[PDB]
Structures are given as C-alpha cells and as structure tokens.
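J.: Quick one: the structure is below, questions incoming.
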Amino acid sequence: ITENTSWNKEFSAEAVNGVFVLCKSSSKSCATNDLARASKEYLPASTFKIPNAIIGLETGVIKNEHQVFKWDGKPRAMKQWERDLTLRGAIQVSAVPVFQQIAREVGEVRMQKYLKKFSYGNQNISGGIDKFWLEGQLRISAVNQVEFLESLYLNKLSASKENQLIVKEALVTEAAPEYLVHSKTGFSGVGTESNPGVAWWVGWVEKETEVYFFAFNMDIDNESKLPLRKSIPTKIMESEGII
Amino acid sequence: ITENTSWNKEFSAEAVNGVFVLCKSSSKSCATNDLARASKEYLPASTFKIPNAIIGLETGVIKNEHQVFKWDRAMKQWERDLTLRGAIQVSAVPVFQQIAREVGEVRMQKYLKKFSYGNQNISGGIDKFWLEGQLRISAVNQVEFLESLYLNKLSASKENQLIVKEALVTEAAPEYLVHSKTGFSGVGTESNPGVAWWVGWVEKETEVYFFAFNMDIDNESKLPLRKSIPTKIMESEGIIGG
Ligand code: AUC
Ligand code: AUC
Ligand code: AUC
Ligand code: AUC
C-alpha cells in the first residue's frame, strides 16, 4: 500500500476527514490518501448488506435471486422502502428492514460463522442481531472492504459460486459495453460533532480488461455532506483515468 | 399470445416491417403486433452470442467469467483485448467464430437441441451458420429461450447461466434492470433485407417483462429503430417511465 498525497486535495476543500483506498488488479497494489485511516475500522452500515445477502442465500433464508420481499403495508422509515422489493432492489434502495429480518432468520450462530469465514472486520456482532452493523460493535476498515470485495469478485468467499454471482449482479450500479461498476453505499447516521457517524462507498470498477477495487469512508456529522461519499472517490478515480 | 395491432403505427411511421413480442411475468402472457411474424424464423445473427457463450462455458471452451480474449482485421474493434462481457457487448467476430469452431458441430447441435433453439439447423459452416447459414429462430422462441435463461432452466450449470446473464446487463437502476442483446445480419436490399434484432428482459420493481424485436433492414440509417421501436411500445405500456 502506498500513500498518494495529492488525493487529499479532494478532501481538503470540503474539510472532510476520510480515506479512499484504490487497488489496481488486486489488493497487493493499493494506494490511499491516508495510510493511518486505511485500516481504521468503522460501522459498516448498509455495506453489510453484501455479506448479509451472501449469508442469507448460503443458509437458505433467501431462496434464490428472484425471491420477492413483500411489503406488509406497515410504515417503514423511508418511503422508498414501502413496496415489494427483489433482492437487488432491497440492496440498491438500502432497505434496512428487509435485511433485519434476513439477519434474524440467519441467527447469531450462523452469522458469526460466516463472518469468521469471510474475515469480516472485527467480527463482533454484539449489539443485537438486527442492528449490530449500524448501532452495535461490528467494525470494518477500507482495506478490509477491498479484500472482501476482491474475494467476492474472484468467487473465493466460502459460499457457492452461484450465490456470489447472484449478489454480484445485485451490486451492478453502472453498465456499459466495456465499463461496469459494482458498488454499495453506507451511512451510519450523523452521530454527534464529537463522535460523528460514518459514510461509505465501496465496490469495484471493470474498465476494458482491468479491474479496480475501491473503498471510501468519511466522518459525517451533517447529512447534507452525504453525496461526497460518491463524489470524492469518483473525482479521484476520474483523475486516474478510471473513466 | 394476443395480437395488439395498435402497435403497428410505430413500425409504419418509420416505414419498416417487423415484429415486437412482449410478455409480462412469463411467456404465457405475451402480446405482439403481428402474430404471423412473431412465429416466423429469422437468422439470429448477433443474438446467437447468448447461446454461443453459454455453450462455450459449458464445454470448457471458455474457462470462466474472467477469461480475457486477447488479440494476437479490417475492424479496429477486433484488435482489442476483451473480457467475456466486453466480447458479448461489442463487435468481436473472430472471438465467436473461434468459440464455435472449438465447440464443433456435434456439441453445438446437442446444446441447441437441449435449448430448443429455433429450427436447430446449424448447416452452412461451423463458424457462420447463425449469420449466413441455415439457422433460424422466431421472436416467440427468443422469448421462451430468454425466459429459460432468466429462470436458470436451460440445460447448463446455473453458474454459467448467471455468468452470461451479468454479461447481458445493459441498463441498471435501483429498481430497474435491463438484460438485452442486439442482433444484425447486415444491410440487405428491399427484395432481400437483412434482419436486425433486440431481445432481452426488463425487471421493473418486482415485475419482469420478456421481449423480442426483429425487423427487415434495407437501409443502414434505420438500424437504431431496433431499440427505439421497442422503447416506444414499452413506454406506451407503462414499462418505461412512471
Ligand atoms: N444488512 C444490513 Au444494513 C444497514 N444499515
Ligand atoms: N456468436 C455469434 Au454472432 C454474429 N453476428
Ligand atoms: N461478435 C460476433 Au460474431 C460472428 N459471426
Ligand atoms: N450431431 C450433429 Au451435427 C451437424 N452439422
């Protein structure tokens, strides 16, 4: 891992405390704006839908790629979650309640087992089975997100290749003939000024025959600043020629 | 399958002869502008990249999803390195000719039988039967084949069906996902037109729509109608837009 000092230009303008980790081809060739923060561990928030989806499929909690998660007609925290959702839909709109129920059906024992298998952060799922990723003790770093996503990319997670392929298609966010982005956002809340929340954007880009793995997180105490989780990384990647 | 003749104005407006088949949920609920043309069989041309890629993977000719097809051509297109997805989505004639040759006639025939793929006639040369040979497939049959692929019901590993499906993703939004494939045999004349295709499926919210379009093409300028006619019909049906 190398430090790229020029990438802090993007951070300084908004007064953002954050890290971007960008790896070309594999996780052996990574660069970052902040070496210290690259392996600092933060709540995963909705980025945990990735492992959770794979585990749901692996355990049979989620039947297959075409399972519909039906809305019961009761109030949800976001209006965009108040509807029937596919697995991809639930991931893409970050429908928390769908994955809370998946996590419950998975259960603590199976959840612990798979996070050990995936080497997923501090592997600490205390804080409640339906909230450990958002309010609990689970922490993961940008470096670890890249390692995990690389494994997913190569189908090297301890899960079926079928199930890894399913979750991979659910993560597509940008598609062109020779350009494909898989990605996922995360946002833990605004916390306080003294103890800010965290915002994430993680994933990988396939450009022509090259692949780039990325993970961004930042402290956030103001919800207005949220779009910087995609705009900072995008600006960095565009400056490096990643279309 | 029901006929919806009100769609014909989208074809006549551009002075083209063609067919659109659109199915909500499954191939038991289809509609088309022209029942006769919906079951007529045409050269698959570049829509054959779907079955050819699946068969390539099934036989081991294509190693996996991360295989790179390296260039060792009168198209700039065919002098680039391509992923499997890249090769499916761009012009890559040498790649697919070579895949077909390595598969060979016996295995190719067997898989097209298993897939119920058109007239199943692979005469005309092992590396050209889908483009200038005897192979023909209807718009209805394309929808049935694509529905099978969607459901992982083709006679092929689920893994390989999933690989080829992600390579066909062409549009992505949180609750809108399009898997699609163009086809084109070349510009013909009025008497002897080429064929152009657009086939695939749209996932909108928790619904899926299977579609297949073809048209006779006798003018290079009319090629983009392969997407715009289907798009206009899907707009009118409420699939495109809210
Ligand atoms: N899985 C899951 Au989550 C959030 N926030
Ligand atoms: N495979 C395949 Au083709 C064209 N045109
Ligand atoms: N791409 C592609 Au072909 C042929 N024949
Ligand atoms: N089997 C088989 Au045959 C051809 N051509």
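Sequence positions for chain A are given in Swiss-Prot numbering; the residues included correspond to 22-264, in order.
Determination method: X-ray crystallography, 1.7 Å.
For all residues, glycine too, the Cβ spot is worked out from N, Cα and C.
Pulled these from Swiss-Prot:
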- A:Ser67: active site, acyl-ester intermediate (ACT_SITE)
- A:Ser115, A:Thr206, A:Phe208, A:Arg250: beta-lactam binding site (BINDING)
- A:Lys70 to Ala: Abolishes catalytic activity (MUTAGEN)
- A:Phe153 to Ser: Increases resistance to ceftazidime about 30-fold in P.aeruginosa strains PA01 and PA14; when associated with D-157 (MUTAGEN)
- A:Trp154 to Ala, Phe, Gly or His: Drastically reduces catalytic efficiency, between about 50- to 30,000-fold, with respect to different beta-lactams. Decreases thermal stability, despite unaltered overall structure. Reduces or abolishes carboxylation of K-70 (MUTAGEN)
- A:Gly157 to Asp: Increases resistance to ceftazidime about 15-fold in P.aeruginosa strains PA01 and PA14. Increases resistance to ceftazidime about 30-fold in P.aeruginosa strains PA01 and PA14; when associated with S-153 (MUTAGEN)
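Give me the structural setting of these features: burial, nearby parts and distances.
T.: DSSP classifies A:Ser67 (active site, acyl-ester intermediate) as helix under the three-state reduction.
In the three-state DSSP classification, A:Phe208 (beta-lactam binding site) falls within a strand. Sequence-distant neighbours of A:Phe208 (beta-lactam binding site) (same chain, 6+ residues apart, CB-CB distance under 8 A): A:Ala66, A:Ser67, A:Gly218, A:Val219, A:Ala220, A:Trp221, A:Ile241, A:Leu247, A:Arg250.
Neighbours of A:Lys70 (mutagenesis position), defined as other CB atoms within 10 A of its CB across all chains, total 28.
Within the same chain, residues at least six positions away from A:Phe153 (mutagenesis position) with a Cβ under 8 Å of its Cβ are A:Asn145, A:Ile146, A:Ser147, A:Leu159. DSSP classifies A:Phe153 (mutagenesis position) as coil under the three-state reduction.
Listed in sequence order, the residues of the same chain lying 6 or more apart from A:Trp154 (mutagenesis position) and placing their CB within less than 8 Å of its CB are A:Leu64, A:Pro65, A:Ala66, A:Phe69, A:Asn73.
For A:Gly157 (mutagenesis position), the same-chain residues lying six or more positions away in sequence with a CB closer than 8 A to its CB are A:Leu64, A:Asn145, A:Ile146, A:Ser147, A:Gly148, A:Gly149.
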J.: Specify the secondary structure state of A:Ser115 (beta-lactam binding site) as given by DSSP, simplified to three classes.
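T.: Going by the DSSP assignment, A:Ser115 (beta-lactam binding site) belongs to neither helix nor strand, so it counts as coil.
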J.: Taking the Cβ of A:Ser115 (beta-lactam binding site) as reference, which residues of that chain separated by at least 6 in sequence fall under 8 Å from it?
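T.: Result: A:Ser67, A:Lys70, A:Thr206.
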J.: Compute the mean position of the Cβ atoms of A:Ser115, A:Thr206, A:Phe208, A:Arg250, which form the recorded beta-lactam site, and then list in sequence order the other residues of that chain whose Cβ is within 8 Å of it.
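T.: Once A:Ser115, A:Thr206, A:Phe208, A:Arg250 are set aside, the remaining close residues are A:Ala66, A:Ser67, A:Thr68, A:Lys205, A:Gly207, A:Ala220, A:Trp221, A:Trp222, A:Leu247.
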J.: Find the longest CA to CA distance in the recorded beta-lactam-binding set A:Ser115, A:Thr206, A:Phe208, A:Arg250; express it in Å as a whole number.
T.: 15
J.: Of the recorded positions A:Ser67, A:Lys70, A:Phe153, A:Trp154, A:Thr206, which ones put their CB under 6 Å from ligand 1?
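T.: Only A:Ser67, A:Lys70, A:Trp154 qualify.
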